[PDB]
Amino acid sequence: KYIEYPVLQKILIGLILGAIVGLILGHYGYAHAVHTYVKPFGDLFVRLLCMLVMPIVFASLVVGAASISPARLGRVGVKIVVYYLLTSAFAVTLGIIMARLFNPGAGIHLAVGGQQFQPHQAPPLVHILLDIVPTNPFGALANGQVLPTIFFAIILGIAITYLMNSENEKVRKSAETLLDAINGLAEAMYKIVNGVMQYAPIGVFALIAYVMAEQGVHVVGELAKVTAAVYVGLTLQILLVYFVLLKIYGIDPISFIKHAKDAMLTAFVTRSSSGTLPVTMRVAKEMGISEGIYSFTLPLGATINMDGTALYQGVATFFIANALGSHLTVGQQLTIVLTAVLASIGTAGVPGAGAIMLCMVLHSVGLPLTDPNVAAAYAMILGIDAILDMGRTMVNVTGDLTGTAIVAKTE
Amino acid sequence: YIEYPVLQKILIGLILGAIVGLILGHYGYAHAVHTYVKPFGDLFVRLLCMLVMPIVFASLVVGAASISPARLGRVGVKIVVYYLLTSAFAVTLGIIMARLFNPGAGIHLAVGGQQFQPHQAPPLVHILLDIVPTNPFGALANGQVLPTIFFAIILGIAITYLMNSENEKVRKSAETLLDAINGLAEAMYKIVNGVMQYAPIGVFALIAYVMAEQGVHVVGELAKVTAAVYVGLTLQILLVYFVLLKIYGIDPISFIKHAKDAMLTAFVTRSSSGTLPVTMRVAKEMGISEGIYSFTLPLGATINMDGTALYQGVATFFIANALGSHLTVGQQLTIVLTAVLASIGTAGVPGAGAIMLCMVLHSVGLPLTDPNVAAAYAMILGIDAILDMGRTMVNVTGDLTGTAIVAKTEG
Amino acid sequence: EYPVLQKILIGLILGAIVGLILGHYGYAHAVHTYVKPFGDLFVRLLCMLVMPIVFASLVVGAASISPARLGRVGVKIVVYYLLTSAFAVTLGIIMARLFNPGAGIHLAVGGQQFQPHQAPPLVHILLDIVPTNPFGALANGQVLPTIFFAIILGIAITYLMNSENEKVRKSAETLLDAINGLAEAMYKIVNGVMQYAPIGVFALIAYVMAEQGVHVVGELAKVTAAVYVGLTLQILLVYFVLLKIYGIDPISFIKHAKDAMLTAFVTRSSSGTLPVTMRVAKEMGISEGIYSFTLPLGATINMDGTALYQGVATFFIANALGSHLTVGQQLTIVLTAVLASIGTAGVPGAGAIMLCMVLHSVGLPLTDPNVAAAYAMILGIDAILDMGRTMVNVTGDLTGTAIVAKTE
Ligand SMILES: [Hg+2]
Ligand SMILES: [Hg+2]
Ligand SMILES: [Hg+2]
């Protein structure tokens, strides 16, 4: 009855097997039969993910904003935060650059309803800026106001830390309770994802089964385009910024990897920043980092790491937009990505944050997920998310070890 | 300062109100009652239908955390298995007595000068997908019934899994969130007590109008409901509790001789928690182990489904039959099993029978703002006090039957 | 980092100048398209907090006043505040009648004057105070229902804290502690917003002065006068009378409080002035076990100061729109605003926040160009009025604690 079977294998088996099942049911098969019977199982998966998108974004940004918040943040924490901000700055640039070098999306011009999707643009800059301030925070949270909820979660989280710097213990315990309850909710939402990723093998099967059956055979190359663009910018991040930052701080990059070798390979196969944390701290000890440093910097890196997701969103955004037929400019690209990345603080791992934040960025840009085109194109990245999330978490851990080595050397 | 037995108040208001209404019905003014008396009854209906969302949610989070494995102990597993198999019979008896007696037929209400037409029904695909809340906050916000149930269970379960974590940051966080969701649930119960203080006035006004407008046939139809519940009530005790006692080698005759006052307390207090002291004392009289009845009786006061199962069985059939819609056995158990599975943690809880009915009406599509649905619900809302007496009595009887069976299988 | 109160006053005085000269031969429209959006950002930032502070504050507030959780020394000071607000409401309205703010400026900005839509049957308006769904109420800005639910929740929480079950009693203690802190976080967020206030307040009156003419500055002076004369009239006619009736010399009482009031008049913070207040309570010779309990409560549950604010503010904002307001409706609106403002005494800018709450509850949409413009006027001079508002608050807390200590 039970499959206590490796969760990552399940999803990869479902993807590889599902594309086959769908593709042969595509050639001489019945694209429609797949759509009416197989697809609803995929739709159930998409709903289950798009469910958590609001609680995790909110509750995670409250805790996240509380972590980075001054002056609650210590002097050893300030320098590693500055580290992550300047690594994500390059990661965003690489994300877009690889999404420009490779061209995912073009080639497949989807118009599923017998009509191509038309994005409706755009309130005046006056009206779009005013609207980031939620007229009613509860209502914002209630009916999926994306940007307002971000704004409120940050301004709330920061305010909570200022209460924890108060002489009144009535006040200071109150904030400690509220933050503790907002956390745990965030934490419960992560555990719920783990459970949903258990349905992922069945759901991911059903998703690409339909897409392969209906969108032709061109899709598998376009998804390979995405995988390539991410994975080459993945290693380009390690080589061009992590290795440079190690070398510029007088740490040998070659012998650094020799320690992290299994710690990265664990992250590449576990996808969990928290699950790999024990392996990470042990390797930080191997390299000879101080106990009072890696016990504080590594739990933060497992949450406030933006650079990994920055490479995911860079390519994913461009693909999902290009596929719909809308040509996206470099200006809009970084506007969307910096939004997604700045909203993904505290959400580093988190099993499938890459695909979740993509939903959040779709609703905020106007594209309704109920629309047949937007739904179909999202279902493609949702298929190969497992693949991309492997490398996403691998670079995360690599950048946490690169950060902790640079921050320990300066101590 | 009306410092007077709350149950008497409501019964006085019901008996007196039906008289006042009925004579104001014969040669009186049905309309004057409707314009002046009825608004006081409407205030009562609002006050109840207010709590329906917080108690269902917060109660199901705590409820799901109680039954949740593997947080549940081995002595708790066996009593949970007990309650599942007693509710299975209670649901069957509930429907069976609602079929034997025929409440609802005879009074074909069409108050607006038009009979109510229930609008059915999205495809099974669309109705199943929709149990997953697209946005949990929104679900909670605008009265998504089934989605809120789904989310409350999946949240409550996830919270217990966090309490089995080595990280005390994680484990305290979940302990705080659950403690805050509880207490909210608990506060909602206390608010009901306060509302039941208005119940005598409100219940007066409700049946006063119904009797004045719906004729004299109503009192027999409500007697039909009371009979159907109370004969299935004793049929539960005789056919399943006594059989379960006898099959476990406990004498049913001498068992009742101990519980005699513990049941009669529950029949007059309506409170599973208020009767708990009387219950535990009687469990000691029968000679149950201290480490058993101190754990099994607080659970029975919350996760007891069998009592409500008899309430909802008859209430659903009446409220549907009265509206003119003929209900099948399939739909009956679909509705009841939904109501009962959503009523875990809500055993007492002063007026849960009438509250869960509101929840089941909104979930089935019938708007409570509709004049027919409102009138027919106001009928069961009138005689709820009567039915809730027996409802809580069977609850306590089944808790003592459970604890005796579970203690005998221990030592 | 610069003194926050100065900033706002500088922005107001400087902004009215900038706007007014840009009004005469300048460009009222250019101000509206470029300057005003910065003021609108300020109005949004305030109207943001209005729902969480009202709710969370009323839960904690209702838990404080709640019987029988309230002690016997607390019962008598609560009775004190109820009977001081009773007079403060009366004075608020009376000074709003004596002075006539609003009339003279008949604003019809859209080329049309605002028409308030009245009013469901008393049956339907009373039934609707009970929220059909508390979450929904909270979600989409049901004002009166949220008040109702916050009170009935807060009271219920105290009754759980009087329970033998420690599972039950800790649960309520946790929930209340988490609702507090949210309330407390909302106050800290206001402080941050008041840091933008100087820029935002500049932009608001800059537009109003530029577009509504020069008549506005006299009408705002009308509001300031009406508040400040009823402010001192409160101290003289009720605080001094209550001190004298309890055998305390009012003349020599002020001689001690002289700097404690002047601190509150310049700090605007009931909590920031609390150290100065307790020191003066010691100077007057109040018992340690009294002013350490009564003064922190007064810094929060003081309603009398805000009752004078809403009395004048409501009348002005309504009169300016062209709607003539009766004495019946006046006290209906004010008693609503004041009964919803318990726990919210300070709280940096509660006077302006509660005004938004009372505007949405009466039907006037803040998105409407007229309602928005008239609210932007009181929002401009709020800093001024909030100075005296907090000053009377602290004075009434010292008057209360002296009367309650003398009876102990
Ligand atoms: Hg989504
Ligand atoms: Hg309801
Ligand atoms: Hg507002």
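Just so it is clear, chain C uses Swiss-Prot numbers, and the residues here are 9-416, in order.
The backbone N, Cα and C atoms fix where each Cβ goes, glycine too.
Classification of C:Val355 (L-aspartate binding site) by DSSP places it in coil, neither helical nor stranded. Marked as L-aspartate binding site by Swiss-Prot on the basis of experimental evidence: C:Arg276, C:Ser277, C:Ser278, C:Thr314, C:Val355, C:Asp394, C:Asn401.
Taken from Swiss-Prot, the feature Na(+) 1 binding site applies to C:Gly306, C:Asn310, C:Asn401, C:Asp405, supported by a large-scale study or a structure entry. In the three-state DSSP scheme, C:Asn401 (L-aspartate binding site) falls into the helix class. All protein chains included, C:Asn401 (L-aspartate binding site) registers 26 other Cβ atoms within 10 Å of its own Cβ.
Sequence annotations record features per position, and here Swiss-Prot assigns Na(+) 2 binding site to C:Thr308, C:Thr352. All protein chains included, C:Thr308 (Na(+) 2 binding site) registers 20 other Cβ atoms within 10 Å of its own Cβ. In three-state terms derived from DSSP, C:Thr308 (Na(+) 2 binding site) belongs to a helical segment.
One mutagenesis experiment named in Swiss-Prot is C:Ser65 to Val, and its note says Strongly decreased chloride conductance. Reduced to three states, the DSSP call for C:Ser65 (mutagenesis position) is helix. Within 10 Å of the C-beta atom of C:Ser65 (mutagenesis position) sit 28 other C-beta atoms, taking all shown protein chains into account.
Reduced to three states, the DSSP call for C:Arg276 (mutagenesis position) is coil. If you draw a 10 Å sphere around the CB of C:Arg276 (mutagenesis position), it holds 24 other CB atoms from the protein chains shown. For the mutagenesis of C:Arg276 to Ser, Swiss-Prot gives this note: Increased rate of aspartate transport; when associated with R-395. The structure shown keeps the original residue.
What Swiss-Prot says about the mutagenesis result for C:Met311 to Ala is this: Decreased dependence of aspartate binding on Na(+) concentration. Just so you know, the Cβ of C:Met311 (mutagenesis position) picks up 24 other Cβ atoms within 10 Å once every protein chain is counted.
Among the sequence features in Swiss-Prot, the mutagenesis site C:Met395 to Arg is noted as follows: Increased rate of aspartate transport; when associated with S-276. Following the DSSP three-state reduction, the secondary structure of C:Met395 (mutagenesis position) is helix. Long-range Cβ proximity for C:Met395 (mutagenesis position), meaning a same-chain Cβ under 8 A and a gap of 6 or more residues, is found for C:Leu13, C:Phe273, C:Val274, C:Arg276.
A mutagenesis experiment is reported in Swiss-Prot for this position, C:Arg397 to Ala, and the note states: Strongly decreased affinity for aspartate. For C:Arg397 (mutagenesis position), the same-chain residues that are 6 or more apart in sequence and have a Cβ closer than 8 Å to its Cβ are C:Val235, C:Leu239, C:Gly313, C:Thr314, C:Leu316, C:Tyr317, C:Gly359.
There are 33 other CB atoms within 10 A of the CB of C:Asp405 (mutagenesis position), with all protein chains counted. Annotation of the mutagenesis experiment C:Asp405 to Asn in Swiss-Prot: Strongly decreased affinity for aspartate.
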Cα within 10 Å of C:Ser65 (mutagenesis position) - qualifying recorded positions among C:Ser277, C:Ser278, C:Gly306, C:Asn310, C:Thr352, C:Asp405: C:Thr352
From C:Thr352, C:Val355, C:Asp394: binding-site residues whose CA lies within 10 A of C:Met311 (mutagenesis position): C:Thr352
Na(+) 1 site, defined by C:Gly306, C:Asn310, C:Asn401, C:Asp405: further same-chain residues with Cβ within 8 Å of the Cβ centre: C:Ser278, C:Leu303, C:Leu305, C:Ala307, C:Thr308, C:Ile309, C:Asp312, C:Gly313, C:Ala353, C:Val402, C:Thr403, C:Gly404, C:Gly408
Close recorded positions near C:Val355 (L-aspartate binding site), where close means Cα within 10 Å, chosen from C:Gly306, C:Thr308, C:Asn310, C:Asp405: C:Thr308
Cα distance (Å, whole number) from C:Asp405 (mutagenesis position) to C:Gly306 (Na(+) 1 binding site): 5
Neighbours of C:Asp405 (mutagenesis position) among the binding-site residues C:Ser277, C:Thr352, C:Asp394 (Cα to Cα, within 10 Å): none
Count of other CB atoms lying within 10 Å of the CB belonging to C:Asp394 (L-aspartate binding site): 25
Cβ neighbour count within 10 Å of C:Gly306 (Na(+) 1 binding site): 28
Alpha-carbon spacing, C:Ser278 (L-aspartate binding site) to C:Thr308 (Na(+) 2 binding site), which is rounded to whole Å: 8
Spatial neighbour of C:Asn310 (Na(+) 1 binding site) that is closest, considering only the binding-site residues C:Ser277, C:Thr352, C:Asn401 and their CA atoms: C:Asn401
Fewest other Cβ within 10 angstroms of its own Cβ, chosen from the binding-site residues C:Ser277, C:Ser278, C:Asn310, C:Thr314, C:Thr352: C:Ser277
Rounded distance in angstrom between the Cα atoms of C:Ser277 (L-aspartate binding site) and C:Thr308 (Na(+) 2 binding site): 11
8 Å Cβ shell about C:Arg276, C:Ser277, C:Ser278, C:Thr314, C:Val355, C:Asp394, C:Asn401 centroid, L-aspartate site members excluded: C:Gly313, C:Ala353, C:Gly354, C:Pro356, C:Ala358, C:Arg397, C:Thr398
